[PDB]
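First comes the structure, then the notes that go with it.
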Amino acid sequence: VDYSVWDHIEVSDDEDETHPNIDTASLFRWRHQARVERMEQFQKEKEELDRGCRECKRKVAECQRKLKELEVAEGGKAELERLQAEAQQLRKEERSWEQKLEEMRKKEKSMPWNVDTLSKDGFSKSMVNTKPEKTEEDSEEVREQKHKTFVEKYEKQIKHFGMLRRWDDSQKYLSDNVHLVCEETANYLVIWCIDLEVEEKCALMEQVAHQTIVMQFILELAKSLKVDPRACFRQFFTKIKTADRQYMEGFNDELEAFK
Amino acid sequence: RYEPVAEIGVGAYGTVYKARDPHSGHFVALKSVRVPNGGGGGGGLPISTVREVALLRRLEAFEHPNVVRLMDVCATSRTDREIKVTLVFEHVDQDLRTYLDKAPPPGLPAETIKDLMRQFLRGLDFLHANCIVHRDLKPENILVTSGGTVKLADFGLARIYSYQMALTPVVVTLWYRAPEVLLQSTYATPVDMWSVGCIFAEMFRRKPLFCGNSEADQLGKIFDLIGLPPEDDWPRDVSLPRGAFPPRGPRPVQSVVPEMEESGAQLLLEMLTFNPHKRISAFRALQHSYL
Amino acid sequence: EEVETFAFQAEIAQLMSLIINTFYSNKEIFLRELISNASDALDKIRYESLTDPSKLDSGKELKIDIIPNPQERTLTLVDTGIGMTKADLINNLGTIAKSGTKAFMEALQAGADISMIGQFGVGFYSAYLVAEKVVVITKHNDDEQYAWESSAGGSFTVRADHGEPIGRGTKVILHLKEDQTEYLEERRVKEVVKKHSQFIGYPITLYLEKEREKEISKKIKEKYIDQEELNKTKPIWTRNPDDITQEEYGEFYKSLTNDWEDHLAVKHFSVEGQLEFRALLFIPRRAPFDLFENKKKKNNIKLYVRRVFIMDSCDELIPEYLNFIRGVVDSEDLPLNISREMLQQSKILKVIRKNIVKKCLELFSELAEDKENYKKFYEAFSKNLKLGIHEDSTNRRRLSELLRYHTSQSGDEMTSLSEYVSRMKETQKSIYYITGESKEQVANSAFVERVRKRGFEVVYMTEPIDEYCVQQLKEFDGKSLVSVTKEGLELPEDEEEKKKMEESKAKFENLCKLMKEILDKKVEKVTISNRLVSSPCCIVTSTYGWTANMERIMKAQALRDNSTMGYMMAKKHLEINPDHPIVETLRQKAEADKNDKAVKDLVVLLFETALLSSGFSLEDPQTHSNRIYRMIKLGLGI
Amino acid sequence: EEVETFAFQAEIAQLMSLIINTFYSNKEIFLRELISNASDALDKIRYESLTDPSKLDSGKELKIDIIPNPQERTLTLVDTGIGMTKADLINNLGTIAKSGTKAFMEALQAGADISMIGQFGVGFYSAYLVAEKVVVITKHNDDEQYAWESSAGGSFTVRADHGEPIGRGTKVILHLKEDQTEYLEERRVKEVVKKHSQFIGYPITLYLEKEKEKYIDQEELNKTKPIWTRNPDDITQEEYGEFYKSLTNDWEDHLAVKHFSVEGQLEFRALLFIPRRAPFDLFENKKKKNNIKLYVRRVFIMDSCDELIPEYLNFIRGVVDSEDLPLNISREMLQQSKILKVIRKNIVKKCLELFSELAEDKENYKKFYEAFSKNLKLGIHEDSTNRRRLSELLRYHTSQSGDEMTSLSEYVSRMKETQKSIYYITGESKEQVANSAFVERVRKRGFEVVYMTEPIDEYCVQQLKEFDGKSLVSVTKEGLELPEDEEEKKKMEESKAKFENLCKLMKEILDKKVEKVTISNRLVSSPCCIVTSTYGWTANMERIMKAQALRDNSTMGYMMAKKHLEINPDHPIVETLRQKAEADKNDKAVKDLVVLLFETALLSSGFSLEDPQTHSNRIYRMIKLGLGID
Ligand SMILES: Nc1ncnc2c1ncn2[C@@H]1O[C@H](COP(=O)(O)OP(=O)(O)OP(=O)(O)O)[C@@H](O)[C@H]1O
Ligand SMILES: Nc1ncnc2c1ncn2[C@@H]1O[C@H](COP(=O)(O)OP(=O)(O)OP(=O)(O)O)[C@@H](O)[C@H]1O
Ligand SMILES: [Mg+2]
Ligand SMILES: [Mg+2]
């Protein structure tokens, strides 16, 4: 119901406030400078006004002490009157310094919002994901648990991959289902082809066999490159879609052998 | 996700495929347009094409039995590219000084200068609107692009020359600095324009308008064109011995500066006028029929 | 149980603050909405006076005047429109979601040509975005002068005639906020109204303190500015296209955009369908320096609703490659949202775009008849054409017919592909072309030597965008396009000469084998081709991969170092000219001694020069030059 | 008297139609608004139970249940909140611009860790964007169960409900319009859920008629939890990794993560993530820039990275969750976009810090750099204010290095005590520049050069004018300065005179092919070489720029740098030519050789060859001469 608090935000690098005849590469730097200089001038003025206020404050405070002393003094009341006037002048001066400080407060209220006034570094915590400790797991033991539950968990998804035909469908499919880029998937696809043969679904068998070798292809050069298949499976589709037909056929033969 | 089983003849829509819907079996004219998505303002839809495939997708909801749409809101293949597209642009280093070095002998096309002048002054109006202070702006801080575009940069010593620079940025002949600079006062609209006023004359001549030694000597050259009075037309903020500058007449800027059309001679003379309050503002000069 | 019936309620106190605070982000709509309301009142008069002229007895002149008052920090809007009655100030003006324009929507059955702008009944309250307080002094002809007054504090008042002559329309007093003084500036006012009240039927003037020479007349200038100029540009598309001539239309163009030269090509677009709108298309005589600078927001085709600038979404209104056509789209049937800053149901723009594009194509086709200005057009925007052909697959049938090229038979005359096709030989069943770095390169290429000998016309292509376009344009007028730079350039020729080539292949069979061994891992296959005449050999691109030019282009232009693609795309072969004296000699030299390293080195030299002649960069040019320097030293006796 | 006072009015009949037609653009947001309200009520319960746990007796579970009903074409939403009394139904629910959330927030002024939204008091009516009629059935802990029924037709009705009891909270029945049946689709529902409710603190469930076709409780609908809301010091790497992988859907976890929060007038918490590998779409102009998403109170507002972050930083994934922003009445849009610019600046600063710390981790930095050095270089090109910082991250291969990149500051640390400039060479490949004649003398003088082998380097080095007080110089341009021993200088001046007339002759031969012919000790193994004037494009820049499809060739009138023929006076060829000039300056064969040498130099120097055919033809001629053909 009231967002007027953010109607005065100053952004020195505001790329939406430019000009055709001006090089903003240096303009923004100028803006930064101006903002800084303005803050410096502001701060200086405020401090000097505060100083002056405190000076007059102390002066009148001491004069007031002296007023008490002059009042007590036997005939010092003549001087008292004089000093009272002077003390009032000092008070009035103090006041005017404070009035100026009130104007500085008004200036602060009118002050534009920026990265130095809107907020502070409330919290910061970095972390570089170095590690997770050079190690190694027995992939046979991993498969003992994974192949049994992963394949069933994603059986339908593995089959969906086997039901694809276009290269981008396969690429984007695995882009979404990156965890399927593995041997367990390829192994299922081989098994599935066998089951399809038994079920007299040879048309599907061939389509799945095609997708079988696609996953095997990914695994083939992932191993050659010594990298995780999931980190480079897109490069297989990049290779397939760009390879000269003669070499593509050669890769498919090497692939068939790899399967 | 759709499966091309045949192709539809090539027409306005290029290659169109007869693709099967794996769910219903319906065949739809699988079409596609290659897409971008912006945009130096940041990625974010081309919306003209993603929207196109989306309109055509919307037509499916009508089942409108005469709206052979592009098959699907998707903007995928449909074998074409990729070969991803991205652009990079070169920065222009064509310094005004370089321009002048490339420029022809005294009599530089006034019309070209008029355009560059009004570009400069337009830029100034922006800079004045943003209260940009830069009395230190000199010829070399002005960029003249390959398209003849004036771009201003380097707004005062406070934010320039952060790397190796001149040892005599001031000592050097300040024929391009306003009297107000030479008088050690400050920056103003008239200061800025005085600077470039001489630059504009330099452009016409392909050669600095004035050339003195000290600030007083620089004025001693300036005065030869604009005229000179005693200590009665000098500003308050004067570090130079005002009144010790023997009075003299002006020299018709029109005749002094090559191809300086009288209207521009007037504008220049106004910009060159010693007294900053007798000068013309960037806006006024910009809007003058000369330009 | 018992069903209790309730009317919906509203917390007006909260609602009002939401109207002002949450409905708008751009305070420039302040003047837009105020002006719009004034123009509605003026429309009300037009109708009433149309059917009853005596309605103008208290004033005939219809206009909107704006007078700033910096000494008060206030603005005055002068609405010479029909105004409001006391009841209207209370009922319409003083009610949220209430508008008397609706009454005219219903009342004006006869006034079918009276189009009010907007109808929500809330825009008035946006005045308080920048104003602390608003007073509306008005006198509808059916009532007296009253002064509606409110600071939007949950209540409003209405006062009796104060004597400030308002016999028609209304005086809107805008008390600006302390921090809204920028709207007292001439520049700022102009910036806003130029973007919103461009096509207001009634003239808008400003009364500004005129910058003037000191009043010492000795000299003196005029005291005030009458800025009628704001509405000097009138609606053009609203008139009958047949009655619109260039004497005014070209003036519109130079007014449309700051271009002191008439347009190149234009097209009026009139739509009478559900999405009724009219639009003007403008093609510049020269492309802008920012034509391919997609870093900047598009603003060529702008969208107006009821002649009011609403959107400039060229991004949705036109295709990227058409981002050079400038124009106006004006519809009165669009479902803008409550802020009016965005059109609801983007499917509208989807349809609109398609229909506009169709007219762009028609314009281009019209231009094609005017060969002089077509060539000017074409050259100014040939890249855009090519970008369209490449990316905009929905209009390739039309865009590809706009293509114009320099060929081996047309020479310096740039000609149409349709002209090329109509002039093809009975054996010329495919379009022959060549891409490269420059015309004189491809015109002196070994690739086009035999092609010319066979009487075939070669389309010369030199831009990288040409190299890109040939990856999309496969056939034209039913005939395929064949690059002479690729292997398998089946030129039509005498079968007996083919037999002679087969005899030559046997003759140089061992030579080809030797050369392949010499150039092992340098060339994929060494063979023979009669496409070559003056050269002994030539590196050719394969039927797949990148061409030498394409490699050059993509490898240097693309910012993505896709070595996978580059790898697969880097294919090439070596062709031999069996009739060339060197080739003949090489055979003899191979037969004399296939192990003669000097001959083998010669083959390598020729290979490297074959790469150079075919545009293939050498893997180590310095060693090439070193061989040259060695050969030079031998010639010099060094 | 002379003035009458009136309260402001509001025509609800019209206002309502504006609410459900003009106030919103997108309609699928009806789920967001209803769910948001549900979670507000669930927070209401929580708060109230903090003071009196027996308020949980009417159900101790806080969640949102989504139950589609295609048989009716309706959608049942069960909100297990406190509920509304009849008074609340007729006061708050059936009132425009009014919400009890505010009153509850007033109760929360006594001290609470409760965070709700609902300052507009209208979101309920967004249900009618999609639904024809909406029925709200509720049972407040302190009142009877009531049925609130309305089609937003200017009125609504309330009656005590019968049959199925509600322990607490409220149920919303969306009588979906006939053309709004797409919201009965699982996919469509989930789409919206992932769009705006992915970080709802309370469990949201989706019931689907599945195996036996019974409503299956999809509890995982919004299982994704907020991480930046948690204390970063208590968040492990495993948790940051799993968040990242959930955030990005990338099987591979992140390279680095950084929490960042600001406090004050601007206040938010955030997580920034650096990916271990660049996406295949990194340089894709069709990629949507939405790597870091923007939330308010964990409510998706927008993914406006376009403004939020720099283009050269368009790879960092993350979430920024603000506490209080000036959202429009349409929460999809934020007022005062300058706020996003402020946020950007703060993010950039923290990204740069993260990059610096990543650089400290040399090994992972190398990995990072290899993947995103291009972006770094783009930052150098684009960002004129953080360029200095970005240059600290630059790494190049240099003469004294192997295949290991080195910083410009490391280059500086290996500069000679008389070296005031950084020598470098750009090109297509490391081998190409390694074999350049321009770096041979440089090596002979004991200097290291920086090898620059990317096309972007022409744009990057354009901005790399000075590094740590050291200038930069290309060995390929004219004016290459290497240590000049006064003795050698005299000898070079003698050589200049020696080959003076020779150079003049060469210029006469190639008057229009070369701008200036002169000797230069920059050459070692080559007799000659073509250099680029300090003004204009280099051979490399020229070649690269001429590969641009959309370039403007007319601008080359300002970029065609002068070519000059350097001569290496120490070669037998050059000496021979001098002697040949003395023998006969008009000797054609000599002149032909000069031409051949130039083109040989021009080509091998990386400059465009005017006519490869003719050039090779001259070669063929020479070959024929060697073969004795003719
Ligand atoms: N200058 C004016 N002269 C006459 N009537 C006005 C004026 N300004 C406001 N009104 C009153 O306000 C009504 C509607 O104004 P308002 O702008 O709030 O709604 P609208 O213009 O119909 O559409 P929108 O609400 O989108 O502007 C008009 O019918 C009229 O009664
Ligand atoms: N699950 C719920 N339990 C109890 N009350 C609810 C529930 N959902 C909504 N309400 C009531 O609905 C009323 C109408 O508020 P509504 O949600 O429309 O405004 P809001 O959404 O809070 O504000 P905004 O429009 O900013 O979201 C509120 O007063 C609230 O008490
Ligand atoms: Mg209005
Ligand atoms: Mg709510």
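Here chain D follows Swiss-Prot, giving residues 10-220, 273-691 in order.
The header says electron microscopy, 9.0 Å.
Placed from the backbone N, Cα and C atoms, the Cβ positions cover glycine too.
Taken verbatim from Swiss-Prot:
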- D:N46, D:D88, D:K107, D:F133, D:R392: ATP binding site (BINDING)
- D:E42 to A: Strong ATP-binding. Strong interaction with HSF1, HIF1A, ERBB2, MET, KEAP1 and RHOBTB2 (MUTAGEN)
- D:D88 to A: Impaired ATP-binding. Strong interaction with HIF1A, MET, KEAP1 and RHOBTB2. Loss of interaction with HSF1 and ERBB2 (MUTAGEN)
- D:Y301 to F: Decreases interaction with NOS3 and SRC. impairs resists LPS-induced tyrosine phosphorylation. Does not block LPS-induced pp60src phosphorylation (MUTAGEN)
- D:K531 to A: Highly decreases the signal of SMYD2-dependent HSP90AB1 methylation; when associated with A-574. Diminishes dimerized form; when associated with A-574. Reduces interaction with STIP1 or CDC37; when associated with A-574 (MUTAGEN)
- D:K574 to A: Decreases the signal of SMYD2-dependent HSP90AB1 methylation. Highly decreases the signal of SMYD2-dependent HSP90AB1 methylation; when associated with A-531. Diminishes dimerized form; when associated with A-531. Reduces interaction with STIP1 or CDC37; when associated with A-531 (MUTAGEN)
- D:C590 to A, N or D: Reduced ATPase activity and client protein activation (MUTAGEN)
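Selection of the recorded positions D:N46, D:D88, D:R392, D:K531, D:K574 by a Cβ distance under 6 Å from ligand 4 yields, in sequence order, D:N46. The Cβ of D:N46 (ATP binding site) has D:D88, D:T110, D:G127, D:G132, D:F133 as same-chain neighbours under 8 Å, each 6 or more residues away in sequence. Less than 8 angstroms from the CB of D:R392 (ATP binding site) sit D:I38, D:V357, D:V360, D:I362, each of them six or more residues away in the same chain. Checking the recorded positions D:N46, D:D88, D:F133, D:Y301 against ligand 2, the ones whose Cβ sits under 6 Å from it are D:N46, D:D88, D:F133. A break of 52 residues separates D:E220 from D:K273 in the model, with a C-alpha distance of 4 angstrom spanning it. By a simple count of nearby Cβ atoms, those within 10 Å, the most crowded of the recorded positions D:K107, D:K531, D:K574 is D:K107.
The Cβ of D:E42 (mutagenesis position) lies under 8 Å from the Cβ of D:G132, D:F133, D:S135, D:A136, each of which sits 6+ residues away along the same chain. Classification of D:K574 (mutagenesis position) by DSSP places it in coil, neither helical nor stranded. In three-state terms derived from DSSP, D:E42 (mutagenesis position) belongs to a helical segment.
Cα distances from D:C590 (mutagenesis position) to the recorded positions D:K107, D:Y301, D:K531, D:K574 are smallest for D:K574. Of all Cβ atoms in the shown protein chains, 24 besides its own fall within 10 Å of the Cβ of D:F133 (ATP binding site). For D:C590 (mutagenesis position), the count of additional Cβ atoms within 10 Å of its Cβ stands at 25 [all protein chains shown]. In sequence order, the recorded positions from D:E42, D:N46, D:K107, D:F133, D:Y301, D:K574 that place a Cβ under 8 angstroms from a chain A Cβ are D:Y301. Taking the Cα of D:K107 (ATP binding site) as the reference point, the closest of the mutagenesis positions D:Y301, D:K531, D:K574 is D:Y301.
D:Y301 (mutagenesis position) and D:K531 (mutagenesis position) have their C-alpha atoms 41 Å apart, to the nearest angstrom. In the shown protein chains, 26 other C-beta atoms lie within 10 A of the C-beta of D:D88 (mutagenesis position). When every Cα pair among D:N46, D:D88, D:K107, D:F133, D:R392 is compared, the largest distance found for this ATP site is 22 Å. Separation of the C-alpha atoms of D:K531 (mutagenesis position) and D:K574 (mutagenesis position): 35 Å, rounded to the nearest whole number. D:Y301 (mutagenesis position) falls within a helical segment according to DSSP. When other Cβ atoms within 10 Å of the Cβ of D:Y301 (mutagenesis position) are tallied across all protein chains shown, the result is 24. Chain C comes close to none of the recorded positions D:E42, D:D88, D:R392, judged by a C-beta to C-beta distance under 8 angstroms.
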